[PDB]
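Reviewing the structure listed below.
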Amino acid sequence: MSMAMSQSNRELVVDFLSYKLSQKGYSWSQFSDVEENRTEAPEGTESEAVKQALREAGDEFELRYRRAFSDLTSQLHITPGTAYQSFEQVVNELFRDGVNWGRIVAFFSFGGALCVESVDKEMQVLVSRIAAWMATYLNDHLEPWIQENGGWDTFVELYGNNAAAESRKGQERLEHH
């Protein structure tokens, strides 16, 4: 459908969203509305490099930037019939001054918050729609856009270690006044 490594990028978005789903209290053995999921599971071999880089980079950015995380889910919790229109509103809002470091880094928080709000509303049937539509349009062109070498190669190179680089409060500072 798009790219040859689509399975790798689709697995990354689905891995963070699958980890957060269970982190709230979701068990695969809970049978939550006849839930099982079994068809070409993720983790083709290792995927531990990027998984650890996303968990460390996303834990630090979420723990240092939980301000907009709440406003994101508080503006678009979950609808009974999501669409591209809703996805365009969240993307156009984050794309106003944030790409990759803010669009993607915050996207993991948007997909995890929308998934937990649907499962609690019995709307888990839409979680596969929002997760596929978001993971598709993301890896489609949003992956090769900036995540190409400045994301996959940057995350594997730095090991997804971005704590002080995010806060931007540990540089030379002092520009005016």
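First residue shown is number 1, and so on along the chain.
So this one's solution NMR, going by the header.
Quick reminder: no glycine exception, Cβ is built from N, Cα and C everywhere.
Per Swiss-Prot, these features apply:
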MUTAGEN   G102 to A (Swiss-Prot position 138)  No heterodimerization with BAX
MUTAGEN   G112 to E (Swiss-Prot position 148)  No heterodimerization with BAX
Translate the DSSP assignment of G102 (mutagenesis position) into the three-state scheme.
-> coil
Quick one: what's DSSP say for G112 (mutagenesis position), helix, strand or coil?
-> helix
